[PDB]
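*Asks:* Quick one: this structure, given as structure tokens, is what I'll be asking you about.
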Amino acid sequence: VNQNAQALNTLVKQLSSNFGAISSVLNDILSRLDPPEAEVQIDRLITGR
Amino acid sequence: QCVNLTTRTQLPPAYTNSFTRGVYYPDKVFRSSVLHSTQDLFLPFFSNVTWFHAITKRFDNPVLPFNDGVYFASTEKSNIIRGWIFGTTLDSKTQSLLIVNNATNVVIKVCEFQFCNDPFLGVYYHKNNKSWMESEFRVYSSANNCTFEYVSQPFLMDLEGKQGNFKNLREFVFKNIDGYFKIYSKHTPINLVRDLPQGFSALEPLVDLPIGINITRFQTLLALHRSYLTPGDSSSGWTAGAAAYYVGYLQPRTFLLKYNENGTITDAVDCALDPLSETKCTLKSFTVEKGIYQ
Amino acid sequence: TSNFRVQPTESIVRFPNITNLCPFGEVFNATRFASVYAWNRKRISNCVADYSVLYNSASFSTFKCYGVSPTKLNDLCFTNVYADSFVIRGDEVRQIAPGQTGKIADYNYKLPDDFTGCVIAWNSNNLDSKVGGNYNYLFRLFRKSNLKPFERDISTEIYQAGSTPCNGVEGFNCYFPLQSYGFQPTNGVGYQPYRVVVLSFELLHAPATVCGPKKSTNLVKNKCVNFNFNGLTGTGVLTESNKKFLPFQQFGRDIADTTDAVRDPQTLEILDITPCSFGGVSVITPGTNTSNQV
Ligand SMILES: *[C@@H]1O[C@H](CO)[C@@H](O)[C@H](O)[C@H]1NC(C)=O
Ligand SMILES: *[C@@H]1O[C@H](CO)[C@@H](O)[C@H](O)[C@H]1NC(C)=O
Ligand SMILES: *[C@@H]1O[C@H](CO)[C@@H](O)[C@H](O)[C@H]1NC(C)=O
Ligand SMILES: *[C@@H]1O[C@H](CO)[C@@H](O)[C@H](O)[C@H]1NC(C)=O
Ligand SMILES: *[C@@H]1O[C@H](CO)[C@@H](O)[C@H](O)[C@H]1NC(C)=O
Ligand SMILES: *[C@@H]1O[C@H](CO)[C@@H](O)[C@H](O)[C@H]1NC(C)=O
Ligand SMILES: *[C@@H]1O[C@H](CO)[C@@H](O)[C@H](O)[C@H]1NC(C)=O
Ligand SMILES: *[C@@H]1O[C@H](CO)[C@@H](O)[C@H](O)[C@H]1NC(C)=O
């Protein structure tokens, strides 16, 4: 039980990482930016997750 | 005007220990029933804090370095402590903050000041009518220019000397980050006289001001008592009264904070105090079972 | 086979009720601008700013935004916007930007590596050209060390090129770091003066002081809706909450980083946010051979 809960907690906590982008929230990247500039940072987030 | 006070005897400084004091709310987010790790400027646990007691005449008004931050704790019973000045040089060449709680109200003015050598607030006591009225304002000579000013709403306080014991403790944290002067405050009723209490109480944010000035030195302001009993001029005819305050300095540290169901900090773990605290940090818990841990 | 999701019914925008306008007139329509070595900084707060104007009008020479897109500036709420004003040469317009080292960048004005703001520059040759030479604008050339970002130097001391310390003689290998621009109408376009303003804004969890000219709508509850609380965009179900926010707190993050509670700007109410319904969808079949029912 402890191992399963720990694995899930790590999986959920991993969403907060930037992985190199400006922010870890997609809704913030989608605003503040035009698609050609947003696509690269969305790519970085996709690769990390 | 400025007068250099006399009849003051210098004594060696005194030091005491801060037992789990100086913890404040780091940000404005609400969290409940969690253990949260924060890296910020904090007062390390079990640390030397310089203790000043005005009682020789013990006119304790020394200029002190600001450093990265300040934790100021005053045990008060007669409102002797009034305010503070914060200035790089304080010679009117470099602009200086002043936060003064005068009889009428709190006044937060950032203005170039020609500060006096021995600033204070002289309150006079009359025997024919038993009352205390502020009369002397020796903080500064003149104000060249006032970029920032603020006067609060008027209020009335006793301003009367008390012959009892210290009954209230006022804790403040002052910081200058990102051109912002942040003041955190709290007050707690305690009956201790000469000992800093050993307990935990978080400090809620009080005010964030966009002062945006360079500070490397500060000074406190006291309420001077003058009456018929004390004869002499302004430099000699006075008595200090009874007051006590403590000064400590902030350092960059990591803390583990526990929130309860109501979202209030109840306990904290200083991460680099000793190995057991480091294991508590690593395990993200306040209880550690038997074994060997990396 | 697939997945099931409930879709939003409507969208709601809740922005603070401020009718004040931001003093862009003082910034751009100023009769005089300071020198590059001492740039002028202004703070703009508690006002509504429309960036649609000043972008499609006045024929600004350069309008370059780092970290934001101008079309979206109407839809964003900002905290503590700063405006920096100075006058430079044409080619130096390139130097003032993230990276892009140059004499102006090295010794006059350095932008931070991580920048979120808009640089506006326009040609003011007619205003700042004198037939005898506009010498009121000066620039720094010789400084001991590279400037840190968002820092200015006003020290005027004789620069020592090599050995033989100057001691205020301005002799051989001793030059004044400050030199006067010579601006005349009969000059090349690259040599013509240019007026530059830099708008820099900080995105912070603190309540947003400046907000775009976007209207608000009525609150709706108990339905899957889109919400735009102060630039915080999300989709979910809003309900009344019993969480006990302290007055300084505005958001709630629960255990992870996602927001689960919020404070309505206009009515100061605490709202719990829940995700819309989702789940898998499965098909039970007895086999196409037996039947086609599922
Ligand atoms: C206090 O002493 C300083 C230094 O000696 C002097 O400049 C100042 O005039 C004195 N102030 C008085 C005597 O009021
Ligand atoms: C620091 O704390 C220790 C605790 O034993 C004390 O002896 C000492 O006087 C304090 N001050 C300094 C400057 O060491
Ligand atoms: C306190 O300061 C305020 C603001 O300068 C002033 O208006 C008021 O008269 C002062 N009161 C006293 C007791 O000096
Ligand atoms: C400060 O005051 C002096 C004297 O009135 C004046 O000459 C100077 O320009 C002022 N400076 C500022 C920044 O207001
Ligand atoms: C503040 O002033 C002190 C003394 O004048 C100086 O050493 C320090 O570099 C200054 N800091 C800033 C940020 O200007
Ligand atoms: C939270 O506040 C309520 C209301 O005062 C109180 O009854 C309750 O004991 C508090 N919870 C804790 C853990 O102190
Ligand atoms: C400057 O003044 C002109 C009128 O002379 C006006 O059209 C323009 O909007 C003004 N600009 C600002 C930023 O106020
Ligand atoms: C405007 O907002 C304030 C809170 O900031 C609120 O108290 C007030 O009732 C609102 N007025 C309107 C026009 O809704």
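Here chain A follows Swiss-Prot, giving residues 952-1000 in order.
The deposited model was determined using electron microscopy, 3.0 Å.
Cβ coordinates come from backbone N, Cα and C, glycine included.
Heads up, here are the entries from Swiss-Prot:
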type	residues	note
VARIANT	A:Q954 to H	In strain: Omicron/BA.1, Omicron/BA.2, Omicron/BA.2.12.1, Omicron/BA.2.75, Omicron/BA.4, Omicron/BA.5, Omicron/BQ.1.1, Omicron/XBB.1.5, Omicron/EG.5.1
VARIANT	A:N969 to K	In strain: Omicron/BA.1, Omicron/BA.2, Omicron/BA.2.12.1, Omicron/BA.2.75, Omicron/BA.4, Omicron/BA.5, Omicron/BQ.1.1, Omicron/XBB.1.5, Omicron/EG.5.1
VARIANT	A:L981 to F	In strain: Omicron/BA.1
VARIANT	A:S982 to A	In strain: Alpha/B.1.1.7
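Mind running through what each feature is packed against?
*Replies:* Neighbours of A:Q954 (variant position), defined as other CB atoms within 10 A of its CB across all chains, total 7.
Taken residue by residue with DSSP, A:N969 (variant position) is part of neither helix nor strand, so it is coil. Note: A:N969 (variant position) has non-local neighbours A:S975, i.e. same-chain residues 6+ apart with C-beta under 8 A of its own C-beta.
Cβ contacts within 10 Å of A:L981 (variant position), excluding its own Cβ and spanning all protein chains shown: 13. A helical conformation is recorded for A:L981 (variant position) in the three-state DSSP classification.
Around the Cβ of A:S982 (variant position), a 10 Å sphere holds 17 further Cβ atoms from the protein chains shown.
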*Asks:* Between A:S982 (variant position) and A:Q954 (variant position), what is the CA-CA distance rounded to a whole number of Å?
*Replies:* 38
*Asks:* Between A:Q954 (variant position) and A:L981 (variant position), find the distance joining the two CA atoms and give it rounded to the nearest Å.
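*Replies:* For A:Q954 (variant position) versus A:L981 (variant position), the Cα atoms are 36 Å apart.
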